[PDB]
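Following: one structure in structure tokens, then a few remarks.
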Amino acid sequence: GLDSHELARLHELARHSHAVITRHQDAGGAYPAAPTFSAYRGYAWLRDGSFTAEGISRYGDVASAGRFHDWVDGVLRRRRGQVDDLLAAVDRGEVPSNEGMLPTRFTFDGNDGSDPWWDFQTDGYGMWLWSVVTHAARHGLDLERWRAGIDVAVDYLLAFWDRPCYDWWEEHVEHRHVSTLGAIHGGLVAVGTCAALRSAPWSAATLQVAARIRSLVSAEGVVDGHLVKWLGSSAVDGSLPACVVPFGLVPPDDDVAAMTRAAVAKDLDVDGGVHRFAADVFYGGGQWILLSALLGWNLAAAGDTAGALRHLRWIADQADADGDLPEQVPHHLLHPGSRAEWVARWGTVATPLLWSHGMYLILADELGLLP
């Protein structure tokens, strides 16, 4: 379904995606979110980094992906005491405030880059577990290299998975977001079904808590046959397909998977460019490359190769003259009046966004299109 013209350009964008990710990887192994965007530069996120690492692992750069996992593992081992103290506090009946939780932004030397009162999120820890297990399985690696960091993440998530937190988009701290629950589920199932981790003391617990997550989503996170943005809401969010692939709340051919893909397409997908959520005013609510990639990935997994390809083509059309992929583009805006202020305050949209490139690599790989 691709001619030589398209294949050449898609191959080149894949090569360039690998290059921009590995060029900007920090000396210590972290992947930055966006080296030139004012509000993100200097920081690493586990969410962005884990998807980026998965794209790089699929691409076959074992060294680069391994250095990212080394970095995360070391950062988490340094939080062993913090996590133990949070768990002890829970055991005393003194539940820690959001202000005491593990961070969202990391500096490249592994310190808190932001105050979790303002951005507390648990999804990234779940994504990292999914990412590191998937990487090790793909390349035949011994997970003991990263196990002590895995242990910190697992202990943290088993304790705090059911806590309200901000969503992937740093909004609505009072709610429990289905793509956050989904990320945690994906990480817990990854470690709980990993033969190398069969003797871990938390082995059984991870699958039991994953089942608890699915119970909660079944009870409060499905409406009219589709997943919803947060428990007790009716709306969808463009992140929701991640709950199918890769995080596995339901199989790709499940009715809830089909209905969720359809609802996201209807409510949020304009010409192949997927919006985050209807109320999104960030840069006027533009079309997000990573979300078009996520939807494409899910379409491919469900057997809709044509739909996957249409989304891959849309993404490729957003590459700039150097091949860099932005965070988002404004071809369609949900709330156009809101864009100007964002541009004035933070500058033009983050480009390149490493996560855009990571997701491009994943979707290209799903379609068998890596060079």
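Note that chain A is numbered according to Swiss-Prot, with residues 9-379 shown in order.
The deposited model was determined using X-ray crystallography, 1.4 Å.
Each residue, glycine too, has its Cβ placed from N, Cα and C.
Proximity of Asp175 (active site, proton acceptor) to non-local residues of its own chain (separation of 6 or more, Cβ distance below 8 Å) is seen for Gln129, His183, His185, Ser187, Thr188, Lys237, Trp238, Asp245, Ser247, given in sequence order. Secondary structure at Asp175 (active site, proton acceptor), taken from DSSP and collapsed to helix, strand or coil, is coil. According to Swiss-Prot, the active site, proton acceptor annotation covers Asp175 (among others).
Every protein chain considered, the tally of other Cβ atoms within 10 Å of the Cβ of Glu178 (mutagenesis position) stands at 14. Residues or ranges marked as active site, proton donor by Swiss-Prot: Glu178.
Swiss-Prot lists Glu335 (among others) with the feature active site, proton acceptor, giving a curator's inference as the kind of evidence. In the three-state DSSP reading, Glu335 (mutagenesis position) counts as coil. For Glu335 (mutagenesis position), the Cβ neighbour count at a 10 Å cut-off comes to 22, with all displayed protein chains included.
Neighbour count (other Cβ atoms within 10 Å of the Cβ, all protein chains): 12 for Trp125 (substrate binding site). Secondary structure from DSSP puts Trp125 (substrate binding site) in a helix. Taken from Swiss-Prot, the feature substrate binding site covers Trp125.
Quoted from Swiss-Prot, the note on mutagenesis experiment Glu178 to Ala is: Loss of glucohydrolase activity.
Quoted from Swiss-Prot for the published mutagenesis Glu335 to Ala: Loss of glucohydrolase activity.
Here the CA atom of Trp125 (substrate binding site) lies 11 Å from the CA atom of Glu178 (mutagenesis position).
Of the recorded residues, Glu335 (mutagenesis position) and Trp125 (substrate binding site) place their C-alpha atoms 25 Å from one another.
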